[PDB]
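Participant: Structure incoming, see below.
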Amino acid sequence: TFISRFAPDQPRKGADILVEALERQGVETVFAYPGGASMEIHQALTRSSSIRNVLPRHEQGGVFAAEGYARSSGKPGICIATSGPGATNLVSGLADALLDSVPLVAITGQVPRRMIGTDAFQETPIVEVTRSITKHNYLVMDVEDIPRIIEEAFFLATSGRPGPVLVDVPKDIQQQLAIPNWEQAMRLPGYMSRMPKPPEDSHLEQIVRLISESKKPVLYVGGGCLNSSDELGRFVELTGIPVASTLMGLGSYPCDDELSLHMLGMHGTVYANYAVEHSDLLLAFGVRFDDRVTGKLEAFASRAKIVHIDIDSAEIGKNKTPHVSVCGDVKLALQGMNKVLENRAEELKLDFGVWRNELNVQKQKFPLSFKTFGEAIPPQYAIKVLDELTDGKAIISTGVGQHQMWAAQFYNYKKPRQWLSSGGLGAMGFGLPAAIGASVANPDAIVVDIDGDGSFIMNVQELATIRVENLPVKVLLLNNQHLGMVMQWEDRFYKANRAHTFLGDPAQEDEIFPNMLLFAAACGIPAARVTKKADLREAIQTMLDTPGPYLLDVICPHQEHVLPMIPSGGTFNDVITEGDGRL
Amino acid sequence: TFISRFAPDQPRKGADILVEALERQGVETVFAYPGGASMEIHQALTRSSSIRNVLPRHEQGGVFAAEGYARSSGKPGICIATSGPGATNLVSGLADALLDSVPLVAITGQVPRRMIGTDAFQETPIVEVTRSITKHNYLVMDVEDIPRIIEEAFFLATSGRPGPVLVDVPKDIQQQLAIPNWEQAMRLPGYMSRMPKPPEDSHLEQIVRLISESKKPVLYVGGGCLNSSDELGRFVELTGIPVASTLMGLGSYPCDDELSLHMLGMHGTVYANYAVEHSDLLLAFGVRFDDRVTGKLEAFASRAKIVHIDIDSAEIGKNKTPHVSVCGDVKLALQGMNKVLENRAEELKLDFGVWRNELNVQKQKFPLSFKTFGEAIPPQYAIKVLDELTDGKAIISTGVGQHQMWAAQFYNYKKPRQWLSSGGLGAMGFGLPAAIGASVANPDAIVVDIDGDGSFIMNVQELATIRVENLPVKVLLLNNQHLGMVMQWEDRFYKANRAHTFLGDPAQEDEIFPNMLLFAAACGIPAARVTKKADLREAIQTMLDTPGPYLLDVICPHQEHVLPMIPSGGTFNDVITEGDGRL
Amino acid sequence: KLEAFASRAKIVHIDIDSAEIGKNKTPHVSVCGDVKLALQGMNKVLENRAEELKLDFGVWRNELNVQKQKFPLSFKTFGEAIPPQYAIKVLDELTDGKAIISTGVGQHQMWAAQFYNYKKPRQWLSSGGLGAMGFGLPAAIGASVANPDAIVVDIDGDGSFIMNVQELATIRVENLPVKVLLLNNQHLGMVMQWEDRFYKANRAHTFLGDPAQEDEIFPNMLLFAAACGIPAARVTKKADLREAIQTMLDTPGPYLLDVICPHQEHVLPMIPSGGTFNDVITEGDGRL
Ligand SMILES: Cc1cc2nc3c(=O)[nH]c(=O)nc-3n(C[C@H](O)[C@H](O)[C@H](O)COP(=O)(O)OP(=O)(O)OC[C@H]3O[C@@H](n4cnc5c(N)ncnc54)[C@H](O)[C@@H]3O)c2cc1C
Ligand SMILES: Cc1cc2nc3c(=O)[nH]c(=O)nc-3n(C[C@H](O)[C@H](O)[C@H](O)COP(=O)(O)OP(=O)(O)OC[C@H]3O[C@@H](n4cnc5c(N)ncnc54)[C@H](O)[C@@H]3O)c2cc1C
Ligand SMILES: COc1cc(OC)nc(Oc2cccc(Oc3nc(OC)cc(OC)n3)c2C(=O)O)n1
Ligand SMILES: COc1cc(OC)nc(Oc2cccc(Oc3nc(OC)cc(OC)n3)c2C(=O)O)n1
Ligand SMILES: C/C(NCc1cnc(C)nc1N)=C(/S)CCOP(=O)([O-])OP(=O)([O-])O
Ligand SMILES: C/C(NCc1cnc(C)nc1N)=C(/S)CCOP(=O)([O-])OP(=O)([O-])O
Ligand SMILES: C/C(NCc1cnc(C)nc1N)=C(/S)CCOP(=O)([O-])OP(=O)([O-])O
Ligand SMILES: [Mg+2]
Ligand SMILES: [Mg+2]
Ligand SMILES: [Mg+2]
């Protein structure tokens with residue numbers, strides 16, 4: 001039962017109703033940045049003894065923190081901003097949450113209802129702006145609509161295919177006195193009728209049938225399996241089917257396991273892409289068949305009967321037509337198939353050892369490889385050292401670029417929700433704030449931000465947030481003095497013609513710029529720089545063993561390229577396994 | 001005549017067509033941040049020997065720099081970003097440029113045409129998103145449409161009421177070979193028919209008539225007069241009418257002049273608001289009657305015949321009904337009235353000395369005042385010192401908050417386009433990037449960023465941009481360790497109840513946090529901190545006399561309040577002249 | 001009710017629009033493409049592998065043939081009053097089912113779909129999704145222009161026919177051999193049927209005649225045709241119906257046949273909205 005701070009017959013501000021509405025949703029943490037149009041909400045937040053506010057130094061840092069909080073917990077992330085400039089600073093995070101299907105609730109202040117559409121002070125039609133980059137949004141036009149809208153907002157954000165929901169609240173609504181009705185029915189009759197029912201036995205038994213008739217089965221696991229870790233692992237034990245994962249699905253199946261083909265796709269391993277290329281059965285669970293993965297669709301799993309399980313019917317048959325499809329929760333689908341696979345185990349006698357050995361061969365000839373030059377630190381090596389010293393149990397948030405790929409290639413994630421990274425939108429500056437939210441959601445966990453020098457500096461102001469909130473956030477900065485990912489394409493497709501990809505100072509080219517250590521020192525965060533590979537192990541260890549925040553500036557040669565690589569719209573035969581930025 | 005780098009019969013990439021299209025528009029400077037969907041454009045930029053690119057460390061810094069470039073020159077500002085996260089980082093700047101009517105052209109990369117609407121890699125419906133926060137936008141669907149669209153984009157952004165125009169360019173269009181047609185007619189038949197004609201003699205002679213019949217005339221000058229500095233000054237000489245200016249219109253009429261009532265509005269001077277309150281003739285030139293200025297409309301200039309001149313017919317009669325209106329260029333309207341006022345000078349014999357003396361009285365009893373506590377630095381005093389040492393000829397960009405108001409109150413701007421500040425949207429983090437763009441547009445000018453500790457840290461990453469580009473940007477940081485503006489409202493309207501407005505470290509409360517000096521040192525920018533008022537003069541002098549970038553951390557007591565203040569929706573009788581955050 | 005629709009069947013869905021595959025029901029097998037090509041592909045497989053497959057669904061067909069015997073499409077004849085169902089089946093016989101049929105929307109639309117055996121596609125022109133009244137007569141015009149040598153008949157209701165009655169002028173001026181088989185029940189039959197069954201026969205503006213002269217057919221649709229120089233006639237007795245329809249066909253050019261039917265007729269069978277097969281209604285009308 002819930003205990004309010006107000007009498008059931010006592011009127012109170014709409015702002016207080018809003019906060020209590022969050023308390024009834026089990027909200028424990030918000031990321032709010034105050035402003036004139038949201039002061040009432042912030043005032044009401046101080047009256048709450050159950051909701052903690054983490055004040056960012058930028059609303060983009062605020063919404064990205066809400067993502068990290070969400071991605072690393074399964075809970076919805078909540079960020080609050082003021083009208084106008086505050087709201088527009090949330091845009092990237094909203095679009096990011098929609099593309100990666102992250103459960104998130106964003107609340108923005110707004111000018112009074114009578115002042116809407118008058119080009120008023122700090123007024124932005126944020127609903128009109130964010131309609132195409134949110135799952136749903138609301139504009140509260142009455143104080144009595146607050147309890148219903150909030151309940152709907154959290155329901156829409158967390159149910160079905162998770163996503164961002166924005167609620168815009170006019171300032172006069174926040175100030176209006178009212179008595180809230182908490183037991184009013186939600187008004188989403190359309191959405192709920194479209195909600196997928198539990199998978200039928202007929203569809204599940206058809207999948208198991210295809211499995212027994214296949215000789216080269218491959219699991220195509222994505223971000224939809226983040227809550228099906230136990231069920232998926234159980235499924236693999238019963239089938240012995242190798243697992244290829246997406247960027248979003250890392251950790252769903254343990255990467256240190258023998259049956260893990262790791263990641264497939266543009267920068268996926270050679271054997272993962274090989275497995276799908278020559279498969280005769282493709283089990284696509286919780287994926288959306290992105291062109292970063294498939295490449296040229298007509299060649300992607302061309303000889304395989306495709307099984308697609310998704311909770312969004314709009315994704316089933318969009319890019320490729322599946323021979324068997326199940327519209328519903330993959331968690332339930334696995335549970336249903338597991339019981340069938342166990343009671344009929346002796347009858348089926350599944351054994352894909354021949355196929356697994358064929359894949360194990362490819363795993364031997366073409367493994368993930370990097371090269372060591374003298375005492376220069378390989379970015380790949382640094383990440384694998386972090387894996388060993390954290391035993392692969394750390395929560396890893398990243399920016400976007402070369403460092404992002406290496407963080408996905410050279411770290412074996414034991415469990416899901418250790419891997420926090422912008423996949424669909426691929427937004428830089430995501431790493432540091434996401435680490436903040438993850439650390440708040442998981443206080444006792446090892447949280448490390450594997451960032452690039454370009455991505456890190458974008459939201460560097462959040463270092464202040466980290467110190468003030470006393471969060472044990474570790475920052476493993478892979479510094480190549482460049483926008484590496486763009487630089488790589490320049491080397492390979494544009495004859496190494498540099499077009500504004502150098503981030504250092506041309507006046508003093510052999511000096512590391514900027515001095516990221518002084519950024520940390522500005523926020524009272526202990527930091528250090530490592531250049532020699534021999535000094536790397538103790539440096540990373542020091543970062544971990546040192547209590548609280550820490551920044552490790554790892555200097556790497558910028559000539560490194562992410563391998564392997566399948567060019568855009570390319571096939572498996574177009575894979576690139578050699579080459580870098582050196583001559 | 002223009003000289004291309006390509007033969008008239010030679011095919012070339014759409015990206016090269018785009019860049020040449022900018023060259024033909026006289027573009028000398030762009031603010032572009034590279035990405036996968038805009039690499040072709042950046043490659044084409046390197047082939048240009050006339051277009052300089054200033055690489056920011058964040059696209060928001062990129063678009064804000066384009067604003068400062070535009071606001072301080074009259075030229076359109078050009079910023080370029082990649083698809084998805086790059087585009088969404090421009091949103092705040094686009095909305096900012098629309099509300100303050102700033103001429104700006106934003107170019108964003110986009111996924112291939114065939115991949116649009118497929119939730120593709122880094123895809124954002126930026127046209128759908130920014131339709132309500134831009135003047136116009138485009139989605140290029142053919143390479144041959146590039147020259148026409150670019151010409152229309154610059155035309156729409158600079159003509160009539162200036163504003164932001166976004167052009168979204170799919171990557172496949174950038175790569176497609178074609179031969180551009182530069183002499184094709186623009187397709188804006190509707191917009192051009194609505195373009196205001198030069199003001200008729202009948203309307204102008206009606207205004208002059210009202211002037212001769214008035215005894216208490218007041219000039220209501222705004223951002224629409226930024227190009228009418230000479231004409232306005234000439235108009236004042238012929239009439240002797242006192243000048244009240246908006247936040248956006250500062251500098252249009254010299255503030256050190258005797259007839260200058262400085263700024264009116266919520267935080268406008270007592271005598272400026274008094275003048276409008278008791279006027280019998282209100283000459284509203286280049287204003288939009290914002291509620292920050294008028295307050296309660298029904299009481300704003302209640303006894304005055306109102307003359308409104310605007311280039312946008314949608315603004316004339318929106319909030320208040322004028323007795324006389326002229327839809328057109330205020331520059332031409334002034335030119336027309338000046339010739340009439342001079343040839344009919346001896347016949348009119350205008351003399352508002354009695355009214356001016358009445359205002360001069362109010363100017364004596366209620367002047368702009370601040371208080372000095374011991375050796376603590378008054379933020380107001382620091383700004384007035386900057387005025388004296390720069391002789392009021394410096395370009396001033398600000399963030400948003402208390403420091404923004406004091407920068408507008410205690411600096412006498414001799415000319416327009418010295419004052420760069422977010423007025424309509426009021427976006428924090430605007431100051432530093434705007435200073436960058438202004439410094440690039442005006443290399444020989446003194447550029448100073450009067451920033452707040454909250455606003456400064458939001459886009460602190462642009463300090464790297466300043467050093468790399470070697471820009472003589474001065475940063476006068478008024479540090480109150482708080483979000484002052486919100487804090488002020490807390491003190492006055494919420495019983496000083498702090499709701500996340502403190503920006504320092506609660507663990508070490510008497511220590512200035514963060515150490516902004518180390519932020520500058522990280523980017524190799526010389527910096528210093530001043531605490532005692534006696535040391536302030538030489539400190540500011542040192543900042544100016546030191547070549548190149550410089551950061552001065554000015555520590556001020558946070559108990560200071562911006563005065564005077566008319567509460568929202570209030571009248572002149574509700575003005576607050578006393579009080580601070582002290583007890 | 002979707003959950004009960006083909007509940008025990010493995011579903012194969014072939015559509016050229018991927019947005020339709022898996023929208024309402026999840027198919028066990030789906031093909032996104034031209035059904036014409038899908039049939040062509042399956043036909044070649046079914047023929048070369050014919051002796052291997054040996055398909056035979058005679059038992060299932062006999063089970064269905066049984067249901068076809070016990071519950072066939074049925075109507076009732078009252079004295080010499082013309083059954084709308086009978087009139088349409090007569091049109092079928094006299095046109096040998098080769099005529100192009102356009103309809104309005106309502107009871108007459110359903111009977112035109114139930115009691116006419118269409119040999120080929122594109123003989124049946126009717127608003128299905130939107131179900132727009134007044135569609136029949138203009139659609140007949142366009143069909144007659146596209147198919148000059150074809151027998152074009154508009155099976156219309158008195159409500160649907162009058163909505164776009166002005167197109168009778170178009171028919172005469174363009175000299176189109178459009179036949180108009182008007183099933184006149186003096187009501188908005190479809191709405192009237194729901195009134196009888198779900199609202200205790202409470203008439204809510206469904207009568208189209210003149211209350212002042214209730215036993216007179218209103219309006220006189222024959223005069224509508226005469227206004228546009230179109231030969232027309234009215235038939236009331238069932239015995240006179242056969243020669244009347246024959247006259248309509250044998251008469252060159254446009255023709256309007258005003259067929260008067262009792263308004264108490266109901267369209268059968270009927271499964272209520274959101275209902276299942278067990279909820280099917282096989283009996284009942286507007287009579288007491
Ligand atoms: C520089 C860069 C390079 C990249 N290269 C690669 C690469 O090489 N390989 C790669 O894989 N990615 C890569 N990406 C990321 C890529 O763009 C996408 O993020 C990813 O490919 C798509 O993830 P997904 O297929 O798992 O689907 P997701 O984006 O994770 O969406 C989840 C899907 O599962 C469904 N779903 C969700 N919940 C459930 C449930 N409970 N039950 C059933 N279904 C559910 C959803 O409806 C949705 O369709 C890269 C990104 C960047 C920035
Ligand atoms: C914290 C804060 C406090 C603020 N308080 C105040 C305050 O106290 N006082 C104040 O004044 N502002 C204040 N503002 C700013 C305020 O919100 C607006 O920016 C300002 O009041 C409106 O400017 P404006 O009236 O000059 O019109 P603008 O926004 O400058 O628009 C220009 C107008 O002139 C027209 N125009 C443009 N060009 C021409 C031309 N060539 N010929 C004719 N017409 C043209 C345009 O159509 C437009 O209508 C504050 C902002 C902030 C962030
Ligand atoms: C904390 O400092 C400031 C400063 C300021 O103006 C400079 N405004 C606000 O809050 C708003 C934010 C957005 C729009 C606003 O306009 C507004 N809001 C109202 O809500 C009660 C009423 C009102 O009547 C005119 N105008 C307001 C407003 O409070 O004036 N806060
Ligand atoms: C499949 O065919 C194509 C063709 C094309 O243009 C020729 N673009 C895309 O997708 C993108 C969408 C957005 C940015 C893109 O550039 C890009 N993509 C990367 O994918 C990880 C990385 C990267 O590093 C610079 N650039 C790309 C890109 O594939 O080039 N796909
Ligand atoms: C510019 C760019 N992409 C374009 C871009 C621009 N802006 C944003 C917000 N996001 C993206 N993805 C990348 S991945 C390079 C970033 O380089 P990095 O952060 O230093 O990492 P690394 O050099 O290891 O690739
Ligand atoms: C939070 C806020 N306004 C809400 C807000 C939030 N986010 C943005 C981008 N813009 C605004 N205007 C202000 S003015 C306080 C800023 O304080 P400051 O930058 O340190 O300046 P000062 O303390 O002198 O008022
Ligand atoms: C009112 C109605 N439906 C509502 C309606 C209203 N308006 C239009 C344009 N279309 C429709 N479908 C029907 S089906 C009754 C029409 O009666 P009818 O044209 O005389 O045919 P019948 O009486 O045999 O059902
Ligand atoms: Mg880098
Ligand atoms: Mg401050
Ligand atoms: Mg009828």
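Don't overthink the numbers, they just go from 1 along the chain as shown.
From the backbone N, Cα and C atoms, a Cβ is placed for every residue, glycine too.
Pasting the relevant annotations from Swiss-Prot:
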BINDING   B:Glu59, B:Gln122, B:402-403, B:426-428, B:453-455, B:480-485  thiamine diphosphate binding site
BINDING   B:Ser101, B:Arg161, B:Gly223, B:246-247, B:264-267, B:286-290, B:310-311, B:329-330, B:423-424  FAD binding site
BINDING   B:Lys171, B:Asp291, B:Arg292, B:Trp489, B:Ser568  chlorimuron-ethyl binding site
BINDING   B:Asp453, B:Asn480, B:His482  Mg(2+) binding site
MUTAGEN   B:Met39 to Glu (Swiss-Prot position 124)  Reduced catalytic activity. Resistant to imidazolinone herbicides and reduced sensitivity to sulfonylurea herbicides
MUTAGEN   B:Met39 to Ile (Swiss-Prot position 124)  No effect on catalytic activity. Increased resistance to imidazolinone herbicides
MUTAGEN   B:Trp489 to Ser (Swiss-Prot position 574)  Slightly decreased catalytic activity. Resistant to imidazolinone and sulfonylurea herbicides
MUTAGEN   B:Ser568 to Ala (Swiss-Prot position 653)  No effect on catalytic activity or sensitivity to herbicides
MUTAGEN   B:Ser568 to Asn (Swiss-Prot position 653)  In csr1-2/GH90; no effect on catalytic activity. Resistant to imidazolinone but not to sulfonylurea herbicides
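Neighbours and distances for these, please.
Facilitator: Sequence-distant neighbours of B:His482 (thiamine diphosphate binding site) (same chain, six or more apart, CB under 8 Å from its CB) are B:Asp453, B:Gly454, B:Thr501, B:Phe502, B:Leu503, B:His558, listed in sequence order.
Annotation note: B:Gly286 (FAD binding site) sits in a coil segment as assigned by DSSP. Residues near B:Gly286 (FAD binding site) in space but far in sequence (CB under 8 A, at least 6 apart, same chain), listed by position: B:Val221, B:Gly222, B:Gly223, B:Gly224, B:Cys225, B:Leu226, B:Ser228, B:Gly249, B:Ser252, B:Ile309, B:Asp310, B:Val330.
B:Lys171 (chlorimuron-ethyl binding site) has a Cβ environment of 24 other Cβ atoms inside 10 Å.
Within the same chain, residues at least 6 positions away in sequence whose Cβ sits under 8 Å from that of B:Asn480 (thiamine diphosphate binding site) are B:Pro379, B:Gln402, B:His403, B:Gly452, B:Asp453, B:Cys556, B:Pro557, B:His558, B:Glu560.
DSSP classifies B:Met39 (mutagenesis position) as helix under the three-state reduction.
Cβ neighbour count for B:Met39 (mutagenesis position) (all protein chains, 10 Å cutoff from its Cβ): 23.
Under the three-state DSSP scheme, B:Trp489 (mutagenesis position) falls in the helix class. Around B:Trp489 (mutagenesis position), taking its Cβ as the centre, 18 other Cβ atoms fall within 10 Å, counting all chains.
Taken residue by residue with DSSP, B:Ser568 (mutagenesis position) is part of neither helix nor strand, so it is coil. Sequence-distant neighbours of B:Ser568 (mutagenesis position) (same chain, 6+ residues apart, CB-CB distance under 8 A): B:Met266, B:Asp291, B:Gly295.
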Participant: Counting every protein chain present, what is the number of Cβ atoms, excluding its own, within 10 Å of the Cβ of B:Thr246 (FAD binding site)?
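Facilitator: There are 26 such Cβ atoms around B:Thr246 (FAD binding site).
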Participant: Suppose we draw a 10 Å sphere around the Cβ of B:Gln402 (thiamine diphosphate binding site). How many other Cβ atoms does it contain, all chains included?
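Facilitator: Result for B:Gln402 (thiamine diphosphate binding site): 25 other Cβ atoms within 10 Å.
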Participant: What is the nearest of the recorded positions B:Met39, B:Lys171, B:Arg292, B:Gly484, B:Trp489 to B:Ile311 (FAD binding site), using the Cα of each?
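Facilitator: The smallest Cα gap between B:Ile311 (FAD binding site) and any of the recorded positions is with B:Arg292.
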Participant: Which of B:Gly423, B:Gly454, B:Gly484 (the binding-site residues) has the most other Cβ atoms within 10 Å?
Facilitator: B:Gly484
Participant: Might you list, by sequence position, any residue in that chain lying six or more from B:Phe289 (FAD binding site) with a Cβ less than 8 Å away from its Cβ?
Facilitator: B:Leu297, B:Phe300, B:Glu315, B:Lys318, B:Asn319, B:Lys320
Participant: Quiz question: given the binding-site residues B:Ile311, B:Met428, which has the greatest number of C-beta atoms lying within 10 angstroms of its own C-beta?
Facilitator: B:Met428
Participant: List the other residues in this chain whose Cβ sits within 8 Å of the Cβ centroid of the Mg(2+) site residues B:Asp453, B:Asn480, B:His482, in sequence order.
Facilitator: B:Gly452, B:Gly454, B:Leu478, B:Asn479, B:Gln481, B:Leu483, B:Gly484, B:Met487, B:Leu503, B:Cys556, B:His558
Participant: If you measure Cβ to Cβ, which of the recorded positions B:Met39, B:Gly265, B:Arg292, B:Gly423, B:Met428 are under 8 Å from chain A?
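Facilitator: Near chain A, the qualifying recorded positions are B:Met39, B:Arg292, B:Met428.
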Participant: Could you check which of these recorded positions, B:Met39, B:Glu59, B:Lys171, B:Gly484, B:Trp489, sit within 10 Å of B:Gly423 (FAD binding site), going Cα to Cα?
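Facilitator: Within 10 Å of B:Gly423 (FAD binding site): none of them.
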Participant: If you check the recorded positions B:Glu59, B:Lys171, B:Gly426, B:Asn480, B:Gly484, B:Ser568 one by one, which have a CB less than 6 Å away from any atom of ligand 9?
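Facilitator: B:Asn480, B:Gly484, in sequence order.
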Participant: Could you work out which of the binding-site residues (B:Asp291, B:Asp453) has its C-beta surrounded by the smallest number of other C-beta atoms within 10 A?
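Facilitator: So among B:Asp291, B:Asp453, the binding-site residues given, the one with the fewest Cβ atoms within 10 Å is B:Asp291.
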